[PDB]
Amino acid sequence: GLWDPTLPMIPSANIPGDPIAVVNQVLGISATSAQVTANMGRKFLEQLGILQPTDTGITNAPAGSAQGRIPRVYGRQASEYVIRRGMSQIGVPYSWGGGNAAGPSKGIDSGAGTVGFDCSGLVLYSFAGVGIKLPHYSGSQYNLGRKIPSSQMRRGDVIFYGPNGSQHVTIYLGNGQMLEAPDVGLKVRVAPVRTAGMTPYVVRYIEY
């Protein structure tokens, strides 16, 4: 069928726009995922020695393009930083609708009382570290980046499930393993790649 039958066979949480990501009620400040992501992207570009005045920090490339703001010679470094961000969240609770560019957050519905990540929240959190700003919905994430045949997926590519990638999303680690925020009551985990429900393409956000 069209779905990974180990997970709920429904579209993933679809949270619109540019959510508030950081709140400090003592200082009186708040800022959105796009603001936090831009900040991280500028820092990353500055650490590569390439920050320019025209850089907002959002390092997004046009959907389908094989060229982006992060130079190819630095793409492995960028991918490894994204993977280390994601892996640092191993053990954080799953929460449906949870997560933003700054970390786990309260979800919606089954995730309303849990600070955690859902599938697309973990992906967006991870990639935010290098300025790549992703929407909080797996199906919208599936329409960005560049498609790679699933048979040719590589470490750092992003695996999708369900029609239009709507059900679930994970980060491929190589060697048949993936990082994911799986389902209610579980934790961010490494698990074997599942092929049931997998789309015929993975998405590459960082070229190298």
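Here Swiss-Prot sets the residue numbers for chain A, with the shown residues being 265-472 in order.
Every residue, even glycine, has its Cβ placed from backbone N, Cα and C.
Listed in Swiss-Prot:
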type: DOMAIN; residues: 340-472; note: domain 'NlpC/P60'
type: MUTAGEN; residues: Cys383 to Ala; note: Loss of enzyme activity
type: ACT_SITE; residues: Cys383; note: active site, nucleophile
type: ACT_SITE; residues: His432; note: active site, proton acceptor
type: ACT_SITE; residues: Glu444; note: active site
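Recorded features from Swiss-Prot, shown on the structure.
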residue	record	DSSP class
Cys383	mutagenesis position	helix
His432	active site, proton acceptor	strand
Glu444	active site	strand
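Residues within less than 8 Å, Cβ to Cβ, of the residue listed as 'active site, proton acceptor' and separated from it by at least 6 positions along the same chain comprise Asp268, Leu271, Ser276, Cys383, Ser402, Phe424, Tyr425, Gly426, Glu444, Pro446, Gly461. Summarised by DSSP class, the composition of the domain 'NlpC/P60' (340-472) is 35 helix, 39 strand, 59 coil.
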